[PDB]
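Below is one structure, written out as structure tokens; the observations come after it.
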Amino acid sequence: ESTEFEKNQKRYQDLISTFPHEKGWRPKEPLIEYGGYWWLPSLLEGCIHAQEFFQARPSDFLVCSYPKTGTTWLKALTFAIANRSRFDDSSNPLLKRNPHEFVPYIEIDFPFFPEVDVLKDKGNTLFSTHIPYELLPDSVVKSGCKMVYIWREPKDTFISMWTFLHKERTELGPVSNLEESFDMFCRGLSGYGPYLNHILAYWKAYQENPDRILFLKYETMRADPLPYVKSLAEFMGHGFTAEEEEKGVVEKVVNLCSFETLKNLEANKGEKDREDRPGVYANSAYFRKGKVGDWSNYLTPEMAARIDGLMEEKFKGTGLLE
Ligand SMILES: Nc1ncnc2c1ncn2[C@@H]1O[C@H](COP(=O)(O)O)[C@@H](OP(=O)(O)O)[C@H]1O
């Protein structure tokens, strides 16, 4: 009657209890270092579990991101693309439920909510994670399963994250202030951080096996979504036919999965939350503003310049700026 996670939880807690701990973004919530990256304690226990128990298949398809870079969007797009033969846009399930219900996290749903329907359906091939490339379950890497990675301009990412954290259901305390939070982010003391190292390891992975990994960028998709959605569909093995294109199927998929559509659904309003298992966020927390450039409403020019420089120092000559 205990799940596999529950049977192993005490040993996971013992294990991580001696990993280095640093002050985090809430007073009762330290960050814990594993594999050169920093973690929330729960998410680290999930990651350890995934590492020990998750069994990927070659036909699986993994959505990979650092948080707040476009994960919910990609979840909607991937689900919509793979299932479009089943559903008209007007009766698609993404109209009634938050996209996170359709694409389970290997470090959150797998360990903590293994009884969700999607995880019992061997017909499901869609999964997500924020686990850094270097720390992925050995099964994932060995299966050869295809991956899509998304990243985002770091100022907007930080602001997406800092605002979002105000909305968490938690008794571990309020989030640190803007300046302390940003300092921590810049030092790489963030969940799944350092952000810039997260990106670079997947980017290296891509360069080594560009057939296996599709690298996407929030701002690029946001400004010109059609080519990238077609690219994604093709990479998934669900490319759009000439017939679908001329009947405007691609636009229908883009519209369904758009910020404006998703934000304005009853399912995603107010305090409404997921129906499959307990969330610590309301669905609405996932849709804030959906813009490029919102950092300028929050960060000083001095803060902006610090992170821009950090990015240009880390990525110069990698191809990521170029
Ligand atoms: N369908 C969509 N299209 C574009 N952006 C979306 C989106 N759904 C959510 N977002 C935005 O993507 C960010 C969340 O990323 P994640 O899904 O990785 O947690 C938030 O950015 P903002 O906080 O800038 O509004 C959110 O509003």
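Here chain A follows Swiss-Prot, giving residues 26-347 in order.
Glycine is no exception: its Cβ is also placed from the backbone N, Cα and C atoms.
Features reported for this protein in Swiss-Prot:
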type	residues	note
BINDING	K93, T94, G95, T96, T97, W98, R177, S185, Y243, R313, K314, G315	3'-phosphoadenylyl sulfate binding site
ACT_SITE	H155	active site, proton acceptor
VARIANT	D301 to G	In strain: cv. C24
MUTAGEN	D301 to G	25 time reduction of activity with desulfo-benzyl glucosinolate as substrate
VARIANT	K339 to N	In strain: cv. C24
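Nearest in space to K314 (3'-phosphoadenylyl sulfate binding site), taking C-alpha to C-alpha distance over the recorded positions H155, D301, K339, is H155. Close contacts with ligand 1, defined as a Cβ under 6 Å from any of its atoms, occur at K93, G95 among the recorded positions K93, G95, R177, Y243, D301.
Distance noted between the C-alpha atoms of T97 (3'-phosphoadenylyl sulfate binding site) and the residue listed as 'active site, proton acceptor' is 12 Å. Note on proximity: of the recorded positions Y243, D301, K339, the one nearest the residue listed as 'active site, proton acceptor' is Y243, by Cα distance.
Counting neighbouring Cβ atoms within 10 Å of each of the recorded positions (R177, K314, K339), the lowest count belongs to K314. Taking the centroid of the Cβ atoms of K93, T94, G95, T96, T97, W98, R177, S185, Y243, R313, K314, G315 as the 3'-phosphoadenylyl sulfate site, the other same-chain residues with Cβ within 8 Å of it are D181, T182.
Around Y243 (3'-phosphoadenylyl sulfate binding site), the same-chain residues at least 6 positions away in sequence with a Cβ under 8 Å from its Cβ are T94, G95, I175, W176, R177, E178, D181, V317. Across the annotated binding residues for 3'-phosphoadenylyl sulfate (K93, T94, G95, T96, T97, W98, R177, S185, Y243, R313, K314, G315), the two most widely spaced Cα atoms sit 15 Å apart.
A distance of 22 Å separates the Cα atom of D301 (variant position) from that of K93 (3'-phosphoadenylyl sulfate binding site). Each residue contributes its Cα atom, and for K93 (3'-phosphoadenylyl sulfate binding site) and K339 (variant position) those atoms are 20 Å apart.
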